[PDB]
Amino acid sequence: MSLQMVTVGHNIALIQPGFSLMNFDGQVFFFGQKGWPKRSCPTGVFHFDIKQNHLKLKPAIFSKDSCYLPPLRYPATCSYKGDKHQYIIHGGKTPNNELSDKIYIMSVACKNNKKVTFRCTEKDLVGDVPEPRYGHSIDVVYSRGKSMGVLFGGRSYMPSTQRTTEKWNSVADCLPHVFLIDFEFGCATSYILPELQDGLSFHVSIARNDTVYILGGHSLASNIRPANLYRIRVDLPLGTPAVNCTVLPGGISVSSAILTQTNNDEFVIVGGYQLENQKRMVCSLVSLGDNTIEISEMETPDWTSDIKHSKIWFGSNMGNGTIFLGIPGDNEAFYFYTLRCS
Amino acid sequence: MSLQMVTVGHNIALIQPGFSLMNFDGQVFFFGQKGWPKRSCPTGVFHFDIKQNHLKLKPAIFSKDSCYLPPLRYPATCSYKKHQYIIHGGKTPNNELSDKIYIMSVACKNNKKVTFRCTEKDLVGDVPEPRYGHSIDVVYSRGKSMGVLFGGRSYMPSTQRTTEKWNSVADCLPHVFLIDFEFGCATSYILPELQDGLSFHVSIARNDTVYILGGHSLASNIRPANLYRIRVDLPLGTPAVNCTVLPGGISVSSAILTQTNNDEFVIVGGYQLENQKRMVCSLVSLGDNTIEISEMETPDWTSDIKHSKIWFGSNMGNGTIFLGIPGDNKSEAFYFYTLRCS
Amino acid sequence: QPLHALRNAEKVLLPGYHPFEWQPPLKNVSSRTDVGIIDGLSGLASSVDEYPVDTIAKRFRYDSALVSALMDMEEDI
Amino acid sequence: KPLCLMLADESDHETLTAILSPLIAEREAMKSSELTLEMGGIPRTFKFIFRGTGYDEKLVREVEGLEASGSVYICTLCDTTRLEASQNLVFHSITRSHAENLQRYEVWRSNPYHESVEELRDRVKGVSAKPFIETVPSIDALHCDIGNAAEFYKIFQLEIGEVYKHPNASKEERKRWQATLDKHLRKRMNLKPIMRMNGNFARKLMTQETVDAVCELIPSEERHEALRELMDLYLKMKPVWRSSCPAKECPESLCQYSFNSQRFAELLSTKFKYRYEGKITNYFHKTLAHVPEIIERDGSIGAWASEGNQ
DNA sequence: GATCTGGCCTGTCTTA
Ligand SMILES: [Zn+2]
């Protein structure tokens, strides 16, 4: 817990709320800029590099067989190492306010002189495909030497029937179904769980060997931020998979929280949004066991007077137990701070 | 004969049409700035020097017995021989014509630091009314000196001056005034060879004769080509002044007199008609009693002067002639040139 | 009323329409009492030889303006 | 009512004097006469007493023959310096008249005693120009309010950052402090950030609520009390120079103005040394030193303001 | 030949 100011280069206007920092072997990379990419960097992926408390965003290139995906403002990021380390991107929101549904897979194809070359391959789904949506979260699951993705519901626009031009930007939470996506083939399947009763968005999901921990979130159906955490334990036999969910005591009511990993089988979460005009300022610690959980309240960081009164704040995860968050200014549009918690 | 561009420093705004450069031992000194003197220079007398075609105005101070003379826009400068100058008439920044007479000199000089001694002189007798644009010279007859004032413009009399025409001006009487610098007395001489009020003329002084050149007459709006001779005599009784008209005159007003070599002068600048400007030069040769006005090759004027509508300058003294032309306003309001004749 | 009627009625309110006289005659000020919008330059020299003029101005006469102001407030007084 | 319209620079002295000479001439001419005219069929008689008060301080310095405001002779009503005006704050009578300025300029131009630049400047009390317009030594209430609001705003900025605790500060710290104050005021008092101090912004900024909102940023507790009493004294002194008739609209504030001004000066001298030590602005001096005398002389400040021209 | 001076700059303060 140690705040620190971070200066910026010339291209500060390219950062916007909802970006996604991706980490590949120590190097943190930027994605999800504002507007369509210009001739400064046609790809849109930037080398997120901080040195001497100073940010320097520089362009990056793709391979000769990649796919130039549009910048997304609320994708679903997750790590996947099952080989070549690679990330997964689903959903998002294009700069034309259009929701995407295609899955993109990032990967490092070549590198030299500290200059990487990405490989963005397109991935399509079959069977029970999910509605294009944002604010959701996807995780990976390992079971009996086999991988599988878990996609929880989020929010999206009106369906193609009731959507009218007088409410063209209305948003409703998607149905609380669990989607299992096989990355090797591309076949998704929708399951129903009686425990999942209401839609949830902007939540935080913790992944492990074979169980996903959904903690907190925001429900648009009733405008309530619940304080219940879920435990979706799955299994991958030779036959059809089986999913189960059990509610658990001791939840947390936070929306738009930023999660990061500190040690092996241990996570720390920072504040998000507690109420509409009330802002969560104290952090929480998540300690895992083998079939149990544990939450506690760490020492509150030495917040500054500008953050203590700012209404909006956003950020993401760098990867080395470090959080990069920003504060809006006036008319220098954002003030970006970093946070290290070992 | 050769024109040259000269750049001015930061205080370029302090130069206005009607300034008066004065030379003391090969050192040209600026005078007659715009507006009242500020805290940058409480006296208003600068060190006009040019190094490698670049102008830098440096301030100057006065002795512990001087008189802080106000800025004047059209005085009548005149050399005298220790070495000292005379200032009479001119327009104060409050648009008031001064009736006093001033005497500048040098008191202490060391390491290019000049300390002036401005002494006011009280004139009694046939004193001239406050004027502007006139001329004054000094004649030497039988080991004596005498000031010869002539011409000039002024406002209407205090009885005939109305606020509806508060700024109306008229030419003064063609009288000739002799000023004794020791006693401080004036004397009015009316001559039958002078019937037209003259202003903005040129005056050439010699041992006992002064030569009037060109000018303008408000009573006729004409630029007469005149060549007058005034041979002032200083006997042991009353000074007897005579006049004589001479052929071969020049039609010009507001010209600039200089001195290349002894007993020969050069005329440059001025105005032939209202909208027409004098572009040719004129050589003036002198002898014991003869006069000769000849023509020389015109300098290589640039496209700036040939299409400008107004210009203003003054004799630097050492053969060179300073010159300035207007420009854009927002920007640089005036461009400034130098012209050498040697 | 049409525009010419309005323009004609305007002349009653503008200065230089009512007679008056100062009991001590004003020094250096004319006694004529029908001047309107006097030029701002006040007969300033605008030739090429004098100081350059790059401004324009219009204004009334001071005494006529005071007379018009006082006559505009007759009913009030 | 308009009298003259021209297209010229205010700082341009020559053109300004050349255009305004006839008006001043006619004014000085008829300031010694009487007018007669027949209204209602009966000839009357009139006498005029003109008072030039709708001039901001810069134009006053220009026409009265003084120098820029950044000098040491700050007041146009008295002839005190910046150090004395920062060490006294209270006792300063007005001795500055048009004839006095003319005599000062005559002494400056003539130099009858044969003194140096500094000695003669001290003798003339900073007069190096010939006056051409006779003005009344009064106060412009609009610009006074604007300057006081700007000064306070600056004081707020300095109090957020605890200058009394850290005398040194970089520029980014200043920028941050100003941005935080602007953001807070926008979110609480509903005031947008402005470049130059406004008039309505100045009116809305000078409230108890504003101090209440600002104190949410200062962690100290005594500073709160200091700012509360500062704003209280200022709001107790405002109606004296802002009312159109203090003798019949706020007699208590008029009778207690001296005591309040002395307490205000003592507060600034004690708990605000970090900014007001050995220096002071123009309007603070004008308000704390010269208001009661102008009130007892003219009867009302504010009715003679330069707001109508604006 | 280091030693204060002269003068030139420059950031801050004051009115708009
Ligand atoms: Zn004062």
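Chain C residue numbers are taken from Swiss-Prot; in order, the displayed residues are 498-574.
When the header is checked for method, it gives electron microscopy, 3.2 Å.
Each residue, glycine too, has its Cβ placed from N, Cα and C.
DSSP classifies C:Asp546 (mutagenesis position) as coil under the three-state reduction. Swiss-Prot documents C:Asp546 to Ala as a published mutagenesis change and attaches the note Loss of DNA-binding.
What Swiss-Prot says about the mutagenesis result for C:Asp560 to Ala is this: Loss of DNA-binding. Sequence-distant neighbours of C:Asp560 (mutagenesis position) (same chain, 6+ apart, CB under 8 A from its CB) are C:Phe517, C:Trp519, C:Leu523, C:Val526. C:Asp560 (mutagenesis position) carries a helical DSSP state (H, G or I).
A 10 Å cutoff on Cβ-Cβ distances gives C:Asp546 (mutagenesis position) a total of 20 other Cβ atoms nearby, all chains included.
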